[PDB]
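Report on one structure; see the data block that follows.
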Amino acid sequence: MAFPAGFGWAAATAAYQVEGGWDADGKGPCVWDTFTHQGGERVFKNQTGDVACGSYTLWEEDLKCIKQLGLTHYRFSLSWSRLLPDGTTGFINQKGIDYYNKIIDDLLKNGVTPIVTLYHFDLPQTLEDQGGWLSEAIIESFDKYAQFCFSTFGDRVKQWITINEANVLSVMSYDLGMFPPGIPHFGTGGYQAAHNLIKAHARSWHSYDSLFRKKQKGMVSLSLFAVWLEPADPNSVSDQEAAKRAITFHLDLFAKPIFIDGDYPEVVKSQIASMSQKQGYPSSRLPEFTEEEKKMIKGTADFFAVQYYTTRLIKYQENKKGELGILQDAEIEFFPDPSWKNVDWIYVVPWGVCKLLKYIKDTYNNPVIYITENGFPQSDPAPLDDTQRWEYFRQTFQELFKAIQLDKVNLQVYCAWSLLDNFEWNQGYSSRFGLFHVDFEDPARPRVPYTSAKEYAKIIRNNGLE
Ligand SMILES: CCCCCCCC/C=C\CCCCCCCC(=O)O
Ligand SMILES: CCCCCCCCCCCCCCCC(=O)O
Ligand SMILES: OC[C@H]1O[C@@H](O)[C@H](O)[C@@H](O)[C@H]1O
């Protein structure tokens, strides 16, 4: 199983998940500083990313790991609140700039291509206080942050992810309120956040395109979380239609405007508009794009960035009682197959990635695809000789090879989540996604390879499978 010559083999991190130094060198607080510091059992064991992997202090150790793997690409994020303590360029933290420039220069020294995420679930607290993604102000704030990053780092960085998993963010932060700012707004806040996230991304694309592309010659997208979805009863038409609609709701809601025509999917507009009217709203809970907005949003991604972990079965569930929520809007329920293995929400369904890649190819005009996250967690106690987890990886790489060979999908980069065991949001350190083990009790935060690391290094070196 030889992969294409020049295939990208990568690993990913995120600033809040690995950096620590949450208040080092004049860094401003982000929403995760505030949220984890509040405690109240919203995070496993009231854990924080105050130190995490200590990557702000221990970049040289991360680089060792990257070199050991022989990665061709390394994905990481820029901390907005580290670079710009108040969110704006009124005050620039030079030690922040120096830090990321050291990552970039080191990677390039070593032939490793950076894939850089501007914003990864971690708003500066100041900007959240001014409304976050629920308010229009955020669009210009984000656009200006993006231009600052393009300006500062774009002479060396050519592959950008503006926003990590805008779909997960919308839902977790603003609808369910499981992420900061932590207030539930079922059926309402998610759609408002999504609307501003889409606009902000499109604006940053146009800024790149107008101001930076000619000289810098890079490409810009945003990453979208994708769960592959199958009908619960494969013969049921309503289930078949419900699985399709569930894909449309969680993935195409974002990807259609940006890649296709600047507007939401029609089934999304019609389902939400209908429930909204029955609920006594004078306007749909899904904000509309203006005609000018549709034109600005359409075609604002240079490649398709997808993050795949798992699959679910979908059953149609009529919203008889007119209940308020995204699931109720889509009129679906989801659940695993009893046969599937899992750690946390990650049910091991490798063929899901093949189905997804074919879907993306069919739906989004055969685009260039980067898988900017894929991986598997272990629970404590996590064995260093993680032979069962490596087997999940092996099967996943077989599905990628099939998608390339059989389905002719233009998959160019695969990025493993994660380089390091890290702070897995609400799960804290209890979910270990790393190729490298990290001891969080040890003040030196030593990195030690899992078996997966050794095995991944072989895949990369051979550019393919046994
Ligand atoms: C990780 C598995 C996620 C599967 C979701 C796929 C279905 C897509 C439809 C939109 C659902 C959005 C809400 C998801 C979280 C709701 C869980 C809950 O009831 O608290
Ligand atoms: C508001 C936009 C509507 C689109 C719905 C997007 C749904 C995204 C997928 C469900 C959330 C999964 C959360 C990530 C994993 C986890 O933390 O459990
Ligand atoms: O949504 C699934 C994943 O999303 C990533 O963006 C995040 O960095 C991971 O820790 C995990 O939450």
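For all residues, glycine too, the Cβ spot is worked out from N, Cα and C.
The active site, proton donor feature in Swiss-Prot is assigned to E165; the stated evidence is sequence analysis. Under the heading active site, nucleophile, Swiss-Prot lists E373, citing sequence analysis as support. The substrate binding site annotation in Swiss-Prot covers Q17, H120, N164, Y309, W417, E424, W425. In Swiss-Prot, a published mutagenesis experiment is listed as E165 to Q, annotated Loss of glucosylceramidase activity. The annotation that Swiss-Prot gives for the mutagenesis experiment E165 to D reads: 2-fold decreased glucosylceramidase activity. Listed in Swiss-Prot is the mutagenesis experiment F225 to S, annotated as follows: Decreased glucosidase activity. What Swiss-Prot says about the mutagenesis result for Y308 to F or A is this: Decreased glucosidase activity. Among the mutagenesis experiments that Swiss-Prot reports, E373 to Q is described with the note: Loss of glucosylceramidase activity.
Annotated features, which come from Swiss-Prot, shown on the structure.
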| residue | record | contacts (Cβ under 8 Å, 6+ apart) |
| --- | --- | --- |
| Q17 | substrate binding site | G49, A52, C53, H120, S418, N422, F423, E424, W425 |
| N164 | substrate binding site | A14, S77, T117, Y119, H120, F121, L222, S223 |
| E165 | mutagenesis position | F121, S223, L224, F225, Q307 |
| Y308 | mutagenesis position | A226, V227, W228, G352, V353, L356, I371, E373, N374 |
| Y309 | substrate binding site | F225, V227, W345, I346, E373, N374, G375, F376, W417 |
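Among the recorded positions listed (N164, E165, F225, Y308, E424), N164, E165, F225, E424 have a CB atom closer than 6 Å to some atom of ligand 3, in sequence order. Comparing the recorded positions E373, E424 on other C-beta atoms within 10 angstroms of each C-beta gives the minimum for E424. The number of other Cβ atoms within 10 Å of the Cβ belonging to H120 (substrate binding site), over all protein chains shown, comes to 23. The highest number of surrounding Cβ atoms within 10 Å, among the recorded positions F225, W417, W425, is found at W417. DSSP classifies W425 (substrate binding site) as helix under the three-state reduction. The record assigns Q17, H120, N164, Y309, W417, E424, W425 to the substrate binding site, and the maximum Cα to Cα distance across that set is 18 Å.
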